[PDB]
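What follows is one structure encoded as structure tokens, with my remarks underneath.
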Amino acid sequence: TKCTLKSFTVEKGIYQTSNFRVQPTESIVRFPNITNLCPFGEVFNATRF
Amino acid sequence: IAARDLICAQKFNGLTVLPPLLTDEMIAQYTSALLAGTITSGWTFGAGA
Amino acid sequence: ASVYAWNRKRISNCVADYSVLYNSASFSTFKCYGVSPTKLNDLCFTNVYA
Amino acid sequence: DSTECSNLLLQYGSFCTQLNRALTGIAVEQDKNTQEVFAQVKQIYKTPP
Amino acid sequence: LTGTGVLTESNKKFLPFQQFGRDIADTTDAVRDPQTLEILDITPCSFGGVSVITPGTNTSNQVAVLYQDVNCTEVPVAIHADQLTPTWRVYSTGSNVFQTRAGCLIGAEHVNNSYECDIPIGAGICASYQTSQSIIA
Amino acid sequence: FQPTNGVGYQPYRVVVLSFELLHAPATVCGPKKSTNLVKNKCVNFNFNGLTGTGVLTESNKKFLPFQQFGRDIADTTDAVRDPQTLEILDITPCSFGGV
Amino acid sequence: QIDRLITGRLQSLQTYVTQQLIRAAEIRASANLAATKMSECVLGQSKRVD
Amino acid sequence: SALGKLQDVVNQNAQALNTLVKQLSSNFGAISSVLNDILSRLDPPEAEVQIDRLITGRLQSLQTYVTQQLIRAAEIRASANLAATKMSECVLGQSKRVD
Amino acid sequence: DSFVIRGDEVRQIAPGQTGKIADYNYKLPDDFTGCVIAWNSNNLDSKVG
Ligand SMILES: *[C@@H]1O[C@H](CO)[C@@H](O)[C@H](O)[C@H]1NC(C)=O
Ligand SMILES: *[C@@H]1O[C@H](CO)[C@@H](O)[C@H](O)[C@H]1NC(C)=O
Ligand SMILES: *[C@@H]1O[C@H](CO)[C@@H](O)[C@H](O)[C@H]1NC(C)=O
Ligand SMILES: *[C@@H]1O[C@H](CO)[C@@H](O)[C@H](O)[C@H]1NC(C)=O
Ligand SMILES: *[C@@H]1O[C@H](CO)[C@@H](O)[C@H](O)[C@H]1NC(C)=O
Ligand SMILES: *[C@@H]1O[C@H](CO)[C@@H](O)[C@H](O)[C@H]1NC(C)=O
């Protein structure tokens, strides 16, 4: 309440508070099951475009 | 409706509907008290007796 | 020094006049980020590293 | 569901804090409105048969 | 697609040319996982709309919290108290538990007797600081 | 490097200057010549690169040695430390009073 | 880009607030009339005409 | 203490002014919160854009302050018209109204 | 406006740019509305010797 109201003293009543309590700690990445590399080399080294 | 789920709130993307301070049953009791007071005692209902 | 081990040098307590650098060489690339090259004269700098 | 939420809050959350305060004031004055229209007398007489 | 939130299982059905869904076109409601073809709907990490009923700072520093439109059994699930600080775990659950139509209220002692009220909670419930000395509902 | 290479393989000497703008006392800056200080008058001022217009008065504030620019409410610089004389002068805008 | 999107969303919220202002003003006018009628006509007899 | 309504008016005015000045404390997504640093570091073809963002943010802040003052003035008129009715019905004459 | 410069000064022919040419030879306004045309002329301009 002190952080949302930007004051060190709050008055009597009800107050709605924004989320300051939870922070993420771990990260997950989910990508498709792709194994083979792209033929970027084959395209790039081509003898004639 | 005061029986809504929180899935409707995340459907709203943060918008919430707070229930009213006075329950409809309490409003009905207040209306019943007003009717009984006026029919029985007249305008002495307001003075207090 | 090579680009894998770049040399960092602290520049302080002097006058940053780049007008004398015109005769020394011509810079092919001169891009200023967060500051304008035209307004580079009328500013003063806290900590400068090269 | 932003990746960075702390920076977004510390740059643009005071507007939402003020607007949330405005909505809270609206809710409070609605509650006081139903209070002042239905609770002019705080006396409960049971309805006679 | 990167973001921060908590994902649950969903009963939606996706067309074969659809991978990303929007109910209201400002946030992605549901995603199809690339490895397993199940559909998982993403909800925001912090939700429930906690509201704090308090007296003045000059009076006391002990507060009570209401989590809006939740059930009292699902408060640790909704607020995710396991990642929170242990100070916040005191208001997650405890001996005093009151379930109202407005929400689940933790941090105040419920009393059967009724007085004129100055702190509007809602759904026929009010708060006051008089009873040691503790917040009553 | 070989002198017969093309421009894409020619040597390019790069010097990158990293500097912070107006958070501390300034040791190094440009060729502009300092002038006199006109106190208690509306004048275009330039204190360590901080340009603007206003009227400056003497202030009773105390500055920490690592602090050069002060803000009371974080959108206007209330006071500056003059680079030549170490006295602290608080700058107020030129037109005020609300006629 | 996020500044543009957030500015648009905040403007939408503020327009919603000003619409709620019209609604709250009309509701408070009608409810003050209702409170006047509660004070006059059920708790007593009204000499007011129509 | 039973005069909660007048102290409430003073507290709401205080909170409105404090929220306004802390809104001016923000930088509104610019290179700096203070206008002088933006006008000093950057040349006009993008300093005008940065100053445009800062001025737009400040104008939105002051207009939201106006919006909050509208709520305050509406409640003040409700209470004050009630007060004037109570005056002209109760001190200048006897009132047959109930409660 | 027509002139002849080197290859390292075409960047200096631009509004809001510094250099020897921009400062001392040809300066463009900040509110400039126009198009700058430049091309290599090593064939005709640069003679032998
Ligand atoms: C180009 O690279 C591919 C690998 O991506 C290789 O198979 C191919 O032989 C290369 N061709 C030439 C001409 O180097
Ligand atoms: C993707 O590969 C992993 C590793 O082999 C496997 O465990 C998983 O079942 C695969 N997902 C599929 C085939 O959908
Ligand atoms: C509370 O306020 C009174 C005056 O209103 C003051 O004398 C007292 O020191 C205050 N107490 C605290 C803890 O702030
Ligand atoms: C909360 O959970 C309990 C568990 O039995 C249930 O009886 C009650 O109806 C639930 N309340 C709501 C509002 O869903
Ligand atoms: C309040 O009422 C409940 C109803 O079951 C009862 O269990 C409880 O003991 C009562 N408390 C007091 C203090 O009367
Ligand atoms: C700066 O130099 C001028 C010119 O010599 C001198 O008058 C002034 O006192 C100096 N300021 C100092 C030493 O703070």
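We're sticking with Swiss-Prot numbering for chain C, so the shown stretch reads 348-397, in order.
Looks like electron microscopy, 3.4 Å, at least that's what the header says.
Any Cβ shown, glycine's included, is placed from N, Cα and C.
Summarising the environment of C:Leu368 (variant position), the number of other Cβ atoms within 10 Å of its Cβ, over all protein chains shown, is 11. For C:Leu368 to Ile, Swiss-Prot lists a natural variant annotated as follows: In strain: Omicron/XBB.1.5, Omicron/EG.5.1.
Where Swiss-Prot documents C:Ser371 to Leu as a natural variant, the accompanying text is: In strain: Omicron/BA.1. Annotation for C:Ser371 (variant position): no same-chain Cβ neighbours under 8 Å separated by at least 6 residues are found.
DSSP gives C:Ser371 (variant position) a helix state. Recorded in Swiss-Prot as a natural variant, C:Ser371 to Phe carries the remark: In strain: Omicron/BA.2, Omicron/BA.2.12.1, Omicron/BA.2.75, Omicron/BA.4, Omicron/BA.5, Omicron/BQ.1.1, Omicron/XBB.1.5, Omicron/EG.5.1.
Under its natural variant entries, Swiss-Prot includes C:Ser373 to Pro with the note: In strain: Omicron/BA.1, Omicron/BA.2, Omicron/BA.2.12.1, Omicron/BA.2.75, Omicron/BA.4, Omicron/BA.5, Omicron/BQ.1.1, Omicron/XBB.1.5, Omicron/EG.5.1. In this chain, none of the residues that are 6 or more apart from C:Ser373 (variant position) has a CB less than 8 Å from its CB.
The natural variant C:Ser375 to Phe is recorded by Swiss-Prot, whose note states: In strain: Omicron/BA.1, Omicron/BA.2, Omicron/BA.2.12.1, Omicron/BA.2.75, Omicron/BA.4, Omicron/BA.5, Omicron/BQ.1.1, Omicron/XBB.1.5, Omicron/EG.5.1.
Record note (Swiss-Prot) on the natural variant C:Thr376 to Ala: In strain: Omicron/BA.2, Omicron/BA.2.12.1, Omicron/BA.4, Omicron/BA.5, Omicron/BQ.1.1, Omicron/XBB.1.5, Omicron/EG.5.1. Cβ neighbours of C:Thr376 (variant position) (same chain, under 8 Å, six or more residues apart in sequence): none.
The local packing around C:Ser375 (variant position), expressed as other Cβ atoms within 10 Å of its Cβ over all shown chains, amounts to 12. Each residue contributes its Cα atom, and for C:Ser375 (variant position) and C:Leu368 (variant position) those atoms are 13 Å apart.
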